[PDB]
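Novice: Take a look at the following structure, please.
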Amino acid sequence: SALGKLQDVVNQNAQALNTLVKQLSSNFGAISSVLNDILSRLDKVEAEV
Amino acid sequence: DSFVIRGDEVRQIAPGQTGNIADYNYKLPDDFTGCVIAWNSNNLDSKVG
């Protein structure tokens, strides 16, 4: 518990990188967050949206 | 461009469309800039038999 100033630098960057990665799985209101769904289920004019 | 159709087929003449007319007869670009203009031609083009 004494090294809080250094351990917090490692923890904050671990949280930042893991949150940036987990956001790949978010839909953002799109039909799916898996791009291969859109690339196989939809025609180009819908897939672009 | 110009051509004859049956009255069902109009919907395939739009930017980046698909189906037998679009894909095997006459294909518009996916980014087509222009106007599509059409009329019933039964009076010009039909004949008995």
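Chain B uses Swiss-Prot numbers throughout; the residues present, in order, are 398-446.
How was it done? The header gives electron microscopy, 3.7 Å.
Quick reminder: no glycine exception, Cβ is built from N, Cα and C everywhere.
As annotated in Swiss-Prot:
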type	residues	note
VARIANT	B:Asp405 to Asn	In strain: Omicron/BA.2, Omicron/BA.2.12.1, Omicron/BA.2.75, Omicron/BA.4, Omicron/BA.5, Omicron/BQ.1.1, Omicron/XBB.1.5, Omicron/EG.5.1; complete loss of interaction with host integrins
VARIANT	B:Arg408 to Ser	In strain: Omicron/BA.2, Omicron/BA.2.12.1, Omicron/BA.2.75, Omicron/BA.4, Omicron/BA.5, Omicron/BQ.1.1, Omicron/XBB.1.5, Omicron/EG.5.1
VARIANT	B:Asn440 to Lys	In strain: Omicron/BA.1, Omicron/BA.2, Omicron/BA.2.12.1, Omicron/BA.2.75, Omicron/BA.4, Omicron/BA.5, Omicron/BQ.1.1, Omicron/XBB.1.5, Omicron/EG.5.1
VARIANT	B:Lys444 to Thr	In strain: Omicron/BQ.1.1
VARIANT	B:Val445 to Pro	In strain: Omicron/XBB.1.5, Omicron/EG.5.1
VARIANT	B:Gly446 to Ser	In strain: Omicron/BA.1, Omicron/BA.2.75, Omicron/XBB.1.5, Omicron/EG.5.1
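I'd like to know what surrounds each of these features in this structure.
Specialist: Neighbour density for B:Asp405 (variant position): within 10 A of its CB lie 8 other CB atoms from the protein chains shown.
If you take the C-beta of B:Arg408 (variant position) and look for same-chain residues 6 or more apart in sequence within under 8 angstroms, you find B:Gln414.
DSSP assigns B:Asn440 (variant position) to a helix.
Around B:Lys444 (variant position), there are no C-beta neighbours below 8 angstroms that are at least 6 residues distant in the chain.
B:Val445 (variant position) falls outside any helix or strand according to DSSP and counts as coil. The Cβ of B:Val445 (variant position) lies under 8 Å from no Cβ of any same-chain residue at least six residues away in sequence.
Taking the Cβ of B:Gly446 (variant position) as centre and 10 Å as the limit, one finds 2 other Cβ atoms among all the protein chains shown.
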Novice: 10 Å Cβ neighbour count around B:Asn440 (variant position)?
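Specialist: I count 7 other Cβ atoms within 10 Å of it.
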Novice: Using C-alpha atoms only, work out the spacing between B:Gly446 (variant position) and B:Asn440 (variant position) and round it to an integer in Å.
Specialist: 15
